[PDB]
Amino acid sequence: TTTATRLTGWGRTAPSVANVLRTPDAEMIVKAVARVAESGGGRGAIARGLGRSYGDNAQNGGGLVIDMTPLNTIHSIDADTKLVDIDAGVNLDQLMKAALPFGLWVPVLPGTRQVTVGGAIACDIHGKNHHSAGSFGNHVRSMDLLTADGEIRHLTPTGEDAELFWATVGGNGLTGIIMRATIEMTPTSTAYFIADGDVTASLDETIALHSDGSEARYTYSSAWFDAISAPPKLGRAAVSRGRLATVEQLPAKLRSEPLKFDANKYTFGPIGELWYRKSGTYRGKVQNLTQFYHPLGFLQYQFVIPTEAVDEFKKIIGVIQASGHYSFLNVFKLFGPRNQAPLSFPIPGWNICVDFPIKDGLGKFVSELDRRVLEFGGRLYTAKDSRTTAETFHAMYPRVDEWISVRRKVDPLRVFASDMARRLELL
Ligand SMILES: Cc1cc2nc3c(=O)[nH]c(=O)nc-3n(C[C@H](O)[C@H](O)[C@H](O)COP(=O)(O)OP(=O)(O)OC[C@H]3O[C@@H](n4cnc5c(N)ncnc54)[C@H](O)[C@@H]3O)c2cc1C
Ligand SMILES: *N(O)c1cc(C(F)(F)F)cc2c(=O)nc(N3CCC4(CC3)OC[C@H](C)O4)sc12
């Protein structure tokens, strides 16, 4: 039933060999776990979704990895309660297409639709609407968790078992296997966005745009920013903000199916600077999911710095541009309020995603970035991380001990284990 497979995260780095189970039969998954629990210690088990996490949180070298993608039954969708009851292996793309005809919108979407509900919960994923909607965990009304004792537990965010529910959110698989969840969806009357585009010339302008109160007018906000140019250019951005459109805001051609699923010589001169300002500046543009949300040998790096530490954030950015490591795909956003999950990554503050080409000295440079992020009160994201230390991680998440204590109640014999758990000492 299990196949010895060579696994890696999305970054295609740090491989380890695991016996991978792949079954639609929930019963065989249950017996598998009990089989891991019976054989004493061993290197335990971990669930895996679509493998989109860049790090080592869904591989388990020398142990068992359970592939959850064949558990992809959508059980029910209800437009009146706005609830969706789905297996953990359903992906958000499948969920998005199933839910649209009910006037229901997946409440948190990440940069790719190929992620499982299970993965979305376990990494407590965020998106472009974090400042208005929180993260994925905020919208989960219930989940069924297969715990180390072989029993399936029904968890809810309030009432008893709350502690365990909030340990599972952003718990990277380490409380057990989410089999099934109920999600509350966002009502919508269209599959479209209405978007305002703003272009800044400086980091200080980017920050001001995000501090002037304009952010409250928009449910979705993000920006591509310059991580390469010298200041004051550094941190100039193409900002894209907006909301889901209502049917009366759609052009006529689109009002009958409102919920339809869907370099040159001038380039571095002043004429292109002008083109770039023009084409990035607009009001009330209607856009489908792709145009607005997916507008598009590397090391993905993501951090958030708390809101108040704006000087510190600016400094980190400068260290990056003077580093001699050049990143082109840079996404910036201001996160809103955090949730109660002790290992949830997002906090209110300045979030950035960069992508460095693997080069001589990068490894030791990002270690130095880790220290700055730590010192400035931020954290890195397990979904993006393959290489930080246990000591850095623990200090970045001061509620880790509180989280560890919950995991020890639910998994006393350390039945659930991963490459990340051992590296980050969450085992
Ligand atoms: C191109 C790209 C863009 C991205 N953009 C964003 C973004 O904008 N925002 C964001 O937050 N993230 C983003 N991500 C990261 C991605 O959203 C998360 O890594 C997500 O957790 C991946 O889902 P997955 O199903 O592939 O899970 P995997 O990568 O297979 O697993 C991730 C973690 O979830 C756990 N897990 C999976 N299934 C279960 C289950 N059934 N029960 C318990 N635990 C489980 C795993 O054990 C592992 O710890 C991006 C990734 C890529 C490749
Ligand atoms: N950081 O990676 C990041 C943060 C956010 C936000 F929610 F915090 F704002 C959003 C976000 C995103 O929407 N997309 C990202 N992509 C990274 C990789 C990608 C697709 C989208 O970019 C080009 C390449 C083809 O794939 S990251 C991101």
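To match Swiss-Prot, the residue numbers of chain A are left as they are there, and the shown ones run 7-268, 284-317, 331-461.
When the header is checked for method, it gives X-ray crystallography, 2.3 Å.
Each Cβ is built from the backbone N, Cα and C atoms, and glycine gets one as well.
As recorded in Swiss-Prot:
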type: BINDING; residues: 53-63, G117, 122-125, 129-132, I184, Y415; note: FAD binding site
type: DOMAIN; residues: 19-194; note: domain 'FAD-binding PCMH-type'
type: MUTAGEN; residues: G17 to C; note: Significantly less susceptible to Ty38c inhibition. 34-fold reduction in catalytic activity
type: MUTAGEN; residues: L368 to P; note: Significantly less susceptible to Ty38c inhibition. 7-fold reduction in catalytic activity
type: VARIANT; residues: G17 to C; note: In strain: TRC11; Ty38c-resistant mutant strain lacking Rv3406, but sensitive to moxifloxacin
type: VARIANT; residues: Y314 to C; note: In a spontaneous TCA1-resistant mutant strain, but sensitive to BTZ
type: VARIANT; residues: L368 to P; note: In strain: TRC12; Ty38c-resistant mutant strain lacking Rv3406, but sensitive to moxifloxacin
type: VARIANT; residues: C387 to S; note: In strain: NTB1; BTZ043-resistant
type: VARIANT; residues: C387 to G; note: In strain: NTB9; BTZ043-resistant
- Note on the structure: Restricting the binding-site residues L56, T122, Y415 to those with Cβ under 6 angstroms from ligand 1 leaves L56, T122
- Message: At 10 angstroms around each C-beta, which of the recorded positions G17, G125 has the fewest other C-beta atoms nearby?
- Response: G17
- Task: Among the recorded positions listed here (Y314, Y415), identify the one with the smallest other-Cβ count within 10 Å.
- Result: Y314
- Item | Cα-to-Cα gap, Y314 (variant position) vs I131 (FAD binding site), nearest whole Å | 15
- Task: Please check each of the recorded positions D62, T122, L368, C387 and report the ones with a CB atom less than 6 Å from an atom of ligand 2, ordered along the sequence.
- Result: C387
- Candidate with the highest Cβ count within 10 Å, taken from the recorded positions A53, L56, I131, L368: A53
- Item | Packing count at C387 (variant position) (other Cβ atoms within 10 Å of its Cβ) | 19
- Message: In whole Å, how far does the CA atom of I131 (FAD binding site) lie from that of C387 (variant position)?
- Response: 14
- Task: Sort the binding-site residues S59, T122, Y415 by C-alpha distance from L368 (mutagenesis position) and give me just the closest.
- Result: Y415
- Cβ neighbour count within 10 Å of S59 (FAD binding site): 28
- In three-state DSSP terms, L368 (mutagenesis position) is classed as strand
